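Student: Sharing a structure with you now.
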Amino acid sequence: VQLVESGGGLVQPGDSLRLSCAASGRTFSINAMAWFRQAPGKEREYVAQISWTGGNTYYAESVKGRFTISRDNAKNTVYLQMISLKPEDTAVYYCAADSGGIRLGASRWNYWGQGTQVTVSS
Amino acid sequence: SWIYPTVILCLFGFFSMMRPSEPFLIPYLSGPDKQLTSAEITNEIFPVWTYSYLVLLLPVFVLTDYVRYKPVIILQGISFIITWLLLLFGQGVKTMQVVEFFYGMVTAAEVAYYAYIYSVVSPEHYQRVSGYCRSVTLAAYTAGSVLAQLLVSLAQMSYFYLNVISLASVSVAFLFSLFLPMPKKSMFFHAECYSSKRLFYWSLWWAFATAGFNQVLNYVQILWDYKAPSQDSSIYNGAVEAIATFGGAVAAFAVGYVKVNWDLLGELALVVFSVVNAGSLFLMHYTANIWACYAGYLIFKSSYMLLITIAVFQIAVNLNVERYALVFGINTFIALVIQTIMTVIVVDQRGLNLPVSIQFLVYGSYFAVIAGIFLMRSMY
Ligand SMILES: CCCc1ncc(C[n+]2ccccc2C)c(N)n1
């Protein structure tokens, strides 16, 4: 799977944005797509999750209520809609696709994305 | 002469069931190691255990005796090491489905561990020996659970280095499982009764009561995580299990000392303790204070285990040892058709898909209905 992320940009707080993730190449087995965030000088943080076969979602406690992650299997993208940004949301967003099948590895998420930059300041 | 197959058979038993990473399982799964949302654990992974347990119950009961009991004890030892090797490195939602299936063999071959002693030990040393091979298992699990909480709290040892200990423990249980003497006589292959009123009635309650208990014990760790997430507050999963199991052990022992005719005061002493479980199961679901949640589990496990002993005592009063296997084999199997039907409707993704929040309100209504049918039946 070759996930490609786009939709980032710089915006004042209280400004909504939408991010996509055009997974393509090996769609037939993608059992999840969970967004991840890495603020400067910090570590990756859980941000969202969406199952592929169904539509269950599970957001991080801090970001719940303003982040909505929605699937579109017809084109294979995953949309994360964010509202009400704060001056401590600045970070870069990463995708994370679970391909599927029995696997032995270090982390559940197999393939990752490149990175899109979101900067919330004045 | 009987000390040689009881030293090893017990040594295998203690080390196999000394698994520190049993209580800290869901907190291990839905953590930073194999992050799995609670909706992926209570409806897709855990249900597979009962599906596999039921399927591999008759085929393993019949096999256990077409071959010796030690061969299946060795088949249970290898299935202990696979299950806990995939639980170490295996990640995903599909892999954990396989892990549960292998765990089906781990606990569905448990019939071959207790029944082994009957064939190789002289008949007179059976009741005394069975206690050694049963009391040791409880000591193992209680010792294991205490070790888990007494380390995660003072040693700061990550949950991952609990399954490593668990794997090392079962890996040494296996090494002994090869040394038991190979029995030279089976029960059925190599060597109507239900018409009695007491046997059918007493056995039916054993089937129903255990069916609800295996289900609670299964989905009663997500609830603790639900009421107080493991990542926000400390969790006493180990201390609760150790005290709970000890609470059960004492309850079973007490029923074996008090001498009361369990014929006139059996049904009433059965319903009274059945409504203690239903009354101690709603408490799990209706309270927000996590501490109260454990108190419900302390009562439920101890109270229920105080009923299985009554049922076990009454079932086996005129039955010889050879009959035990075919009366506790069809009780352990009928009780699973009940669970599987209950897990396909109340939990499994195919059925109602009820989350754990609303899920316990069903089991609380499950033990409550077993009382209404076993109490109002006494009409005139
Ligand atoms: C981790 C291996 C796979 C697996 N383990 C255990 C259970 C259920 N169980 C039974 C007894 C005590 C605690 C629990 C959680 C299970 N369903 N599956």
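Quick note: numbers on chain B are straight from Swiss-Prot, i.e. 11-201, 271-459, in order.
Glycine is no exception: its Cβ is also placed from the backbone N, Cα and C atoms.
Annotations per Swiss-Prot:
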type: MUTAGEN; residues: B:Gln86 to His; note: Significant decrease in pyridoxine transport
type: MUTAGEN; residues: B:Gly87 to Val; note: Significant decrease in pyridoxine transport
type: MUTAGEN; residues: B:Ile91 to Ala; note: Significant decrease in pyridoxine transport
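For each listed feature, how buried is it and what is near it?
Tutor: Packing around B:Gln86 (mutagenesis position) is summarised by its Cβ count: 26 other Cβ atoms lie within 10 angstroms of its Cβ, all protein chains included.
In the three-state DSSP assignment, the secondary structure recorded for B:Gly87 (mutagenesis position) is helix. Cβ neighbours within 10 Å of B:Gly87 (mutagenesis position), excluding its own Cβ and spanning all shown chains: 22.
The 10 Å shell around the Cβ of B:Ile91 (mutagenesis position) contains 15 further Cβ atoms across the protein chains shown.
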Student: Between B:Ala201 and B:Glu271 there is a gap of 69 missing residues, so what is the CA distance across it in angstrom, to the nearest whole number?
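Tutor: With 69 residues absent from the model, the flanking Cα atoms are 22 Å apart.
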